[PDB]
Protein chains: 2
Amino acid sequence: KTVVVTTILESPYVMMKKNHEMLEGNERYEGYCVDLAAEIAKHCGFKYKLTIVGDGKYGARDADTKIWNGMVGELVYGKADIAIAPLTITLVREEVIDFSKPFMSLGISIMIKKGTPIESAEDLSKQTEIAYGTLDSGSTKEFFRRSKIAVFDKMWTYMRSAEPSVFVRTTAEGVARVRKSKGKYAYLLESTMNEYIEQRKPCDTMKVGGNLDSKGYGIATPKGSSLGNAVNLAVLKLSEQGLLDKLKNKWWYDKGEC
Amino acid sequence: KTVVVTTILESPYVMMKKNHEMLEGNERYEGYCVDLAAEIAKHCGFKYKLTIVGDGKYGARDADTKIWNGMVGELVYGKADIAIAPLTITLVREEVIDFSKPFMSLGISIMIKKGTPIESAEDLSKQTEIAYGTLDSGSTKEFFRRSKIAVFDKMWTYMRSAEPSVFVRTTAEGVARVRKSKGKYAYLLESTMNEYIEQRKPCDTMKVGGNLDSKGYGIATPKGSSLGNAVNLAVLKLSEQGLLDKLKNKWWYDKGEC
Ligand SMILES: NS(=O)(=O)c1cc2c(cc1C(F)(F)F)NCNS2(=O)=O
Ligand SMILES: NS(=O)(=O)c1cc2c(cc1C(F)(F)F)NCNS2(=O)=O
Ligand SMILES: N[C@@H](CCC(=O)O)C(=O)O
Ligand SMILES: N[C@@H](CCC(=O)O)C(=O)O
Ligand SMILES: [Zn+2]
Ligand SMILES: [Zn+2]
């Protein structure tokens, strides 16, 4: 049986090839997670089909309906066999899906327009002239929503009631807001995405400060699935052989435009 | 039933208190892993006894008999219920024991005596005046034994046949060897330990270069043990609540001497 792989259009994990229109199936896409999916499938010995998550989200549980959206939803409701994406390992997710050991490290970080008078979270929290927000329906939003650290609770208290909304529906949208806001909008996003954008034209953004936390992305499967074991062993093998490091260099730095 | 916890004396994860010989049971010890064990046991609701691993090793498989030693061996052969220690998650171990998601990140790194003319692993591999080695029966030695990377493979070739031996039986031994060899010995060890030592008197060593790889420590349990599920969830909870970052600050940096 062909394994259905849910993923998400997010640079440089999964992007449309410049000629995707004249290609078919898996060949339409390129990126870090496309390269990783191929290796995983090869070492686990399965055929697969890449599919982009329909609502374009990572996955959160609606407080009202209790329904999971995003890639997590696709796994929970049986629409996909595996997720290969920059999907953060979290407790609430681990409760309904299985994750491999992490294939990539990251932390919440701050993206500013170059020259913006900000050095850290504490700095953002102490002021009001510069707006700031996070992706919607992602692990970053939940981190702020749940935090008990004073600086972070204060940041959440501002963000949840700021108007107009400080939250964006896509990473691309957050970056665009930073670029067009003349230094008046800072964007809280994962260090991996932050680092990738830092190396792309127009070269007008930068990551500042340390990471606010430390965690990892994992390959996700439906709870109890028979795939989980093999996939986890494959990720460990690829980690030790240095493939993950090679892939990061290929898609983040070898490509650098700044 | 009281959970038997295997662990290892390795600063600052598990250390003997100065109060010591006059204390009993778990009270005799302090450190990051002593504190971790306490929070894990609280969240999973078990009582536990800390026991130092008999042979003082992390764990590797004798290539001849295929018998496991160290903390890995204690789990594999039913002598301990759980290992709470700076135990590296690796492919060969995952085949015989279960690991939680990582509670701490690290990479292999180089420790030198201050002033030693060495900037990197490449530097080390290009010369012979400075000897270098790793801990026995650990994941670092295995990393080099298995590595296909040109620098590391060449390093292994030198290490595996150098005389007198460049390998050491404990981390303490590795560090003291560096400190007393007048710059003629470099020690390859995990960045967490290296960074800890760099901040302790006599303040004569230094971590140089980036990490050679990226990985993590996990809490380990016997294959299929029922404890594993609860333990893993406890670690994710502790991660998200910030307790892990708190612990590291307490034991690495709050304690700094240099
Ligand atoms: N340092 S980490 O927590 O992000 C990590 C952990 C493990 C990996 C790989 C990574 C990293 F590449 F993301 F850096 N490999 C498999 N075993 S692991 O210890 O969980
Ligand atoms: N970056 S990491 O690979 O070492 C890591 C991963 C996860 C953690 C914590 C860490 C770190 F603190 F060691 F940094 N928390 C639980 N989930 S995780 O993604 O596996
Ligand atoms: N990687 C995150 C999405 C990005 C973010 O929340 O900043 C997740 O899995 O939800
Ligand atoms: N953390 C290592 C021990 C120290 C080392 O190998 O450098 C292990 O679990 O084997
Ligand atoms: Zn708690
Ligand atoms: Zn033997």
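Here, residue 1 is simply the first one shown, and the rest follow in order.
Recorded method for this deposit: X-ray crystallography, 2.0 Å.
Yeah, the Cβs are placed from backbone N, Cα and C, and that goes for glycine too.
Residues or ranges marked as L-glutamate binding site in Swiss-Prot: A:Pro86, A:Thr88, A:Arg93, A:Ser139, A:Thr140, A:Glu190. There are 24 other CB atoms within 10 A of the CB of A:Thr140 (L-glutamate binding site), with all protein chains counted.
Classification of A:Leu91 (mutagenesis position) by DSSP places it within a helix. Annotation of the mutagenesis experiment A:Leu91 to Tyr (Swiss-Prot position 504) in Swiss-Prot: Promotes dimerization. Strongly reduced desensitization.
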### Query
In Å, rounded, how far does the Cα of A:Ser139 (L-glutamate binding site) sit from the Cα of A:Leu91 (mutagenesis position)?
10
### Query
If one looks at the chain holding A:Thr88 (L-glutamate binding site), which residues at least 6 apart in sequence have a CB under 8 angstroms from its CB?
A:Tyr58, A:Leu106, A:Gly138, A:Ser139, A:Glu190, A:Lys215, A:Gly216, A:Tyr217, A:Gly218
### Query
DSSP on A:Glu190 (L-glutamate binding site), three-state: which is it?
strand
### Query
Which recorded positions among A:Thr88, A:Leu91, A:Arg93, A:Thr140, A:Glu190 have CB under 6 Å of ligand 3?
A:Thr88, A:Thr140, A:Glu190
### Query
Given A:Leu91 (mutagenesis position) and A:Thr140 (L-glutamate binding site), what distance in Å do their CA atoms have, once rounded to a whole number?
13
### Query
Checking A:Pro86, A:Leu91, A:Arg93 - which of these recorded positions have a CB within less than 8 A of a chain B CB?
A:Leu91
### Query
Quick one: which of the binding-site residues (A:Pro86, A:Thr88, A:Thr140, A:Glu190) have their CB closer than 6 Å to ligand 2?
none
### Query
Neighbourhood of the L-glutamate site (A:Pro86, A:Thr88, A:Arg93, A:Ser139, A:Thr140, A:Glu190): other residues with Cβ within 8 Å of the Cβ centroid, in order?
A:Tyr58, A:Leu87, A:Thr90, A:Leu106, A:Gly138, A:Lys215, A:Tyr217
